[PDB]
Structures are given as C-alpha cells and as structure tokens.
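To start, the structure under review is shown below, and the notes come after it.
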Amino acid sequence: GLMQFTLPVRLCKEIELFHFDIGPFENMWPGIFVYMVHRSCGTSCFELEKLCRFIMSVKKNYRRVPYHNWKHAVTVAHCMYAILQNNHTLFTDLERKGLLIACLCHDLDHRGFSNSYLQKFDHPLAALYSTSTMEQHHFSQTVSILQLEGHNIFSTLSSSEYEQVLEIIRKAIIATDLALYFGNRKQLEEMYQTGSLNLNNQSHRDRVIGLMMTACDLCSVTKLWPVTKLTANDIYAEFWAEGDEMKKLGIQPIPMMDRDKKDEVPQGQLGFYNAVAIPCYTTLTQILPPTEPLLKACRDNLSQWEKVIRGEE
Ligand SMILES: COc1c(C)cnc(CSc2nc3cc4c(cc3[nH]2)CCN4)c1C
Ligand SMILES: [Mg+2]
Ligand SMILES: [Zn+2]
C-alpha cells in the first residue's frame, strides 16, 4: 500500500510535460506506466501485483515491429497521462482508470499492417471484423488478457462499473481507427461552434475521448523535432514493408507505403499535418484549453517539415 514508484529527478519533472520522450531503456517503461497510473488515478486504483502481471502480459503481446510496438503503447499512455493531469476535474474516476489501460492496450498484437492490407490479403481477421479490423482485434486481446488468472485489475469494481470501464476501453480503442477520426472531429467542430457541445451528454463525452485517443495516438508529431523525425523513420519502415507486400499481391501501394517515393516524404508530411494532425490538436485545444502545448508543438514540427522542403534541412 505504502510502496510508491519514484523516478530520477529529470524524469519526475519532464514526465508532466506533453513532449516527454520515455527514453531507450525498455526496463524502465513498466515503472513509468505504474508511476503515471498512481499519480493520475491513485495508489489504490489497482492491486499492484495484478497491475504488474497485467502490464507484463500486455508487453508480451506486442510484437517486434518497427513502430506498432510496446514503446508506442507506453508513449500513447504518457500523452493520455499528460492530458488527464492538465484536465484534473473534467474526468470521472472510472475514465482515468480506463483510458490509461485503453492506451497501453490500443495496438495489442499489431502485425505492422493496415486494415487495407489485411482486407487485400484476405486475412482471417478481415472475415471476423469487416471494419476497424485491427482495432476490434486489439480490444479482443485486451479482454483475453484481463481474463487470465491473476490479471483482472478491475476485480474490485461492481458489475455495472466493470461493464462501464470495458465500454470506455472498447470505444477508446475503436476510436484509434483513423478512418473514424475525420467524421468524429467534423462532428466535434460543428458542436463546439454552434455551442451545442455538452460534456454531461454521454455521446458527446465519447466523441471527446475519441479525439483524445487520436491526439495520443499521433503524439509523435507533438515531440521535439529530433524525436518526431526519428519516429517517422520507424513509421516508414513499417509502411514501406506493407507497400512491398502489396507489390507481392500485384497491387501498386499508395505512395505513402511505396519506398520508391521516399523523395516525396516531406510533401506527404505537410499534407498529413494540414489534413490530420493540426485539425486534431486545434479541435482538442478548443474543447480542452490546457492541451494547447500539443497544438504548439505540432505547428513547430509543421514549420520543420516546411524547412526540409525548402532545402534548409
Ligand atoms: C501514424 O501517423 C503518422 C504519423 C504520426 C507521422 N507520419 C505519418 C505519415 S503521413 C504521410 N507520409 C507520406 C509520404 C508520401 C505521401 C503521402 C504521405 N502521408 C505521398 C508521397 N510520399 C503518419 C501516417
Ligand atoms: Mg492502431
Ligand atoms: Zn497506435
């Protein structure tokens, strides 16, 4: 009960900042996550023994892929931690419990391939889950691990609270399907301007949590430039392998996944910041003003990609 996780001074201070990088020491990531759960939720939210066993089973069910790996899971959880800590009073006890777990689990058993590749390959998961294929898989994996003996971190919840938190997690994980982000942000943009946005309306909260999940999932674009640039290398390592596998099926991949179009990456990134990232953090900042540092960091990185194109780097 009295056992706190502590971090070295530099990590203790920087972990509170949106642009924190969790570092290259994999063995510290579980402790970083438990630290964030303790400060965000409470030292009593989870039985420490069950939490530690949950964390290690989740880690084991992430694969050795360049980007959609265990580091991404903990990185996405840290961005959610930073949102929750800067918006202390806006979220329920169940939501803070659920969302850190949802973020840690949101890409469970990812193979390094898009929903589109699974469909074109005719992968079994594409038959089981016609839409948001991988995201329904990630939620399935989350429930499977929760049901292992000694892993039910939610055991001390009542039946209705347990059903509520699993529903928060399901919606949160499905929301990481970027195909669904565009419509979700459009609806939130309309509701915020016409002034009809109401955080007591459950279907409105779901939308806002949806946007928070997209914002955490894309948080690579909100880091300092050297982190953003080096993370991009891992993203393209995965995408270009998928493009290769598309060519193996006799399908020309979209240029984003084609290693032969490396040269156009800087222009591709501009389109991504202008079409996805900036709008995402703009709407989030309008709904949750204290998340503004994410938007500022994103605009800084858009400026860096513009400098790459102009040959200044
Ligand atoms: C996972 O989200 C991210 C993040 C965080 C950063 N970067 C990206 C890549 S966005 C993107 N990269 C591209 C490269 C090329 C084209 C379009 C692109 N769109 C046409 C020519 N080549 C994604 C998808
Ligand atoms: Mg995903
Ligand atoms: Zn993800």
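Following Swiss-Prot, chain A residues are numbered 724-1036, in order.
Recorded method for this deposit: X-ray crystallography, 2.0 Å.
Yeah, the Cβs are placed from backbone N, Cα and C, and that goes for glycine too.
Some features that Swiss-Prot has for this protein:
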{"type": "ACT_SITE", "residues": "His791", "note": "active site, proton donor"}
{"type": "BINDING", "residues": "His791, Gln992", "note": "3',5'-cyclic GMP binding site"}
{"type": "BINDING", "residues": "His795, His829, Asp830, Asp940", "note": "divalent metal cation 1 binding site"}
{"type": "BINDING", "residues": "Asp830", "note": "divalent metal cation 2 binding site"}
{"type": "MUTAGEN", "residues": "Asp830 to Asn", "note": "Reduces activity 1000-fold"}
{"type": "MUTAGEN", "residues": "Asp830 to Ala", "note": "Loss of activity and of zinc binding"}
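Positions of Swiss-Prot features highlighted on the structure.
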residue : record                               : Cβ within 10 Å
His791  : active site, proton donor            : 23
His795  : divalent metal cation 1 binding site : 23
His829  : divalent metal cation 1 binding site : 28
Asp830  : mutagenesis position                 : 25
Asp940  : divalent metal cation 1 binding site : 22
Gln992  : 3',5'-cyclic GMP binding site        : 22
Relative to the Cα of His791 (active site, proton donor), which of the recorded positions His829, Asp830, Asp940, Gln992 has the closest Cα? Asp830
Quick test of your reading of the structure: among the recorded positions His795, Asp830, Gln992, whose CB sits under 6 A from ligand 2? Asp830
Excluding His795, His829, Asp830, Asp940, which residues of the same chain place their Cβ within 8 Å of the centroid of the Cβ atoms of the recorded divalent metal cation 1 site? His791, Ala796, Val799, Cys826, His833, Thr899, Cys939
Measure from each Cβ of the recorded positions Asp830, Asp940, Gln992 to the atoms of ligand 3 and list the residues where some distance is under 6 Å. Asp830, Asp940
Any idea what the Cα distance is from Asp830 (mutagenesis position) over to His795 (divalent metal cation 1 binding site), rounded to a whole Å? 8
